[PDB]
Amino acid sequence: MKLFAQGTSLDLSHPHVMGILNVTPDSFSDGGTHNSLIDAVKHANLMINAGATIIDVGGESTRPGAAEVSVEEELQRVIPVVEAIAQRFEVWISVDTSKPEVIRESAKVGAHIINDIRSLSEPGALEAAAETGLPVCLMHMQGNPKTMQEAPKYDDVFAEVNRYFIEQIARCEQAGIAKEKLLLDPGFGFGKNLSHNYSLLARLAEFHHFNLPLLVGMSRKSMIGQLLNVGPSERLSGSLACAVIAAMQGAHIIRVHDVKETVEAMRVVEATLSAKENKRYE
Ligand SMILES: Nc1nc2c(c(=O)[nH]1)N=C(CO)CN2
Ligand SMILES: Nc1ccc(S(N)(=O)=O)cc1
């Protein structure tokens, strides 16, 4: 199973570690792109050296209570970073944005994947994505990402995620985006309580019925912090366990903050699955 973008390919035969590079106004400080660029390129370098095969560049925070970012603010931070990395390294670059101008401007500087947690729901996003012909990640979410509001109720969270996926795949094809260009992500922590999150992880293997790559992001999330009752900087062990459970079930891309450690853990999973008559646990 491979992805094709920007004259290159990504083989999904093994788990890939996607490192996170957030370049928001509150971190990519001192205003409209400071010498925070060296910082970003430095940070990327470490991630690559640690074994990341994909880097997720985002100019907007999607945490509860997060501010909205303007197209200008976003453009100012993401584009320069995407370009500097594309020019310097061979990694795959995914862009975490929901804005059509950022989508368009990103393809042009070499981005390989459009990771929109909003699944191209913003006016003009679907059309901008299609035009680029790049792979798109579709994520399940109930509500507004940045709501300090409570988690919905679900009749059955897994059935709802499944049906959402069917509907979104359809929407994409109707717009020109071939099913073969999609990645699916259940969206851990988004409009889901503790129970819902562990139900989605327990049954991850059942989402293979779509025959599409699966991307997951549990790193330092609430589903861990709540369970173990620990702060954000004390969640590495839990984070690692979630990555292993997902990978063991055949997830293809794991979004994380702790690249080195996850890569090691993934090396153990690969050794195991290769000795496993059918390459996956269910
Ligand atoms: N594809 C994907 N992208 C994300 C995800 C996630 O869970 N999956 N979680 C986030 C948390 O701010 C940010 N971006
Ligand atoms: N939505 C969200 C909440 C917390 C985090 S974390 N893992 O940086 O604490 C990431 C995304």
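We number each residue from 1, going along the chain as drawn.
Yeah, the Cβs are placed from backbone N, Cα and C, and that goes for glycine too.
Residues annotated as domain 'Pterin-binding' in Swiss-Prot: 15-267.
The Mg(2+) binding site annotation in Swiss-Prot covers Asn22. Other C-beta atoms found within 10 angstroms of the C-beta of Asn22 (Mg(2+) binding site) number 20, with every protein chain shown included. In the three-state DSSP assignment, the secondary structure recorded for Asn22 (Mg(2+) binding site) is strand.
The natural variant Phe28 to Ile is recorded by Swiss-Prot, whose note states: In TS20; resistant to sulfonamide and temperature-sensitive. Counting Cβ atoms from all protein chains shown, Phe28 (variant position) has 24 others lying within 10 Å of its own Cβ.
Here the residue is the original one, but Swiss-Prot notes a mutagenesis experiment at this spot, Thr62 to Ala: Increases resistance to some sulfonamide antibiotics, including sulfanilamide (SAA) in E.coli strain BW25113. Residue density at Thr62 (mutagenesis position): 18 other Cβ atoms are found within 10 A of its Cβ, drawing on all protein chains shown.
According to Swiss-Prot, the (7,8-dihydropterin-6-yl)methyl diphosphate binding site annotation covers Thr62, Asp96, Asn115, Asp185, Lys221, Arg255, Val256, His257, on the basis of a large-scale study or a structure entry.
In the three-state DSSP assignment, the secondary structure recorded for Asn115 ((7,8-dihydropterin-6-yl)methyl diphosphate binding site) is strand. Residues annotated as 6-hydroxymethyl-7,8-dihydropterin binding site in Swiss-Prot: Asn115, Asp185, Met223.
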DSSP three-state assignment for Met223 (6-hydroxymethyl-7,8-dihydropterin binding site): helix
Top Cα neighbour of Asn115 ((7,8-dihydropterin-6-yl)methyl diphosphate binding site) in the set of recorded positions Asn22, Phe28, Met223: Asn22
Neighbour-count leader, CB within 10 A, binding-site residues: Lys221, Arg255, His257: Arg255
